[PDB]
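Input: a single structure, listed below in structure tokens.
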Amino acid sequence: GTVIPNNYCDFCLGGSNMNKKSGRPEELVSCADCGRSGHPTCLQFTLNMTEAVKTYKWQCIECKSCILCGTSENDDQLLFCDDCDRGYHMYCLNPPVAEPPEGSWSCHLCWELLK
Amino acid sequence: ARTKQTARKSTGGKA
Ligand SMILES: [Zn+2]
Ligand SMILES: [Zn+2]
Ligand SMILES: [Zn+2]
Ligand SMILES: [Zn+2]
């Protein structure tokens, strides 16, 4: 479509040449659907998550849709993987899940790839 | 674990 990645971070307003929160250059990651951008550290991503989100069509929090069913319904039930940031409805998982776990939860794609 | 809802609430600095 008409998507162009924004050249500034939604959080600190810096470009890739200078994260204004850290005072260091830092690449931006940009939502595949709406083009909003953020520095990974401004998005509070780990370094491994930073690498992961650059390998697929990452979506920002607002655009995130479930990998399994494709909808953006039920924000309260859309888990974000703590290794790759993909979204999965707890009711789209099998076995479905009743409550967000405590501490990290990671998706089946990451379980297949990393373990 | 994070959901969209909890992630929204903990990332308030997002434009
Ligand atoms: Zn930033
Ligand atoms: Zn987006
Ligand atoms: Zn779903
Ligand atoms: Zn994952």
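By Swiss-Prot numbering, chain A shows 254-368, in order.
Structure method, as recorded: X-ray crystallography, 1.2 Å.
For all residues, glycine too, the Cβ spot is worked out from N, Cα and C.
Feature list (source: Swiss-Prot):
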type	residues	note
MUTAGEN	A:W358 to E	Abolishes binding to acetylated histones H3 and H4
MUTAGEN	A:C360 to R	Abolishes binding to acetylated histones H3 and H4; when associated with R-363
MUTAGEN	A:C363 to R	Abolishes binding to acetylated histones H3 and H4; when associated with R-360
List of the mutagenesis positions A:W358, A:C360, A:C363 facing chain B, defined by a Cβ pair under 8 Å: A:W358
Neighbour count (Cβ, 10 Å) for A:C363 (mutagenesis position): 16
Among A:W358, A:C360, A:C363, the mutagenesis positions whose C-beta sits under 6 Å from ligand 4: A:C360, A:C363
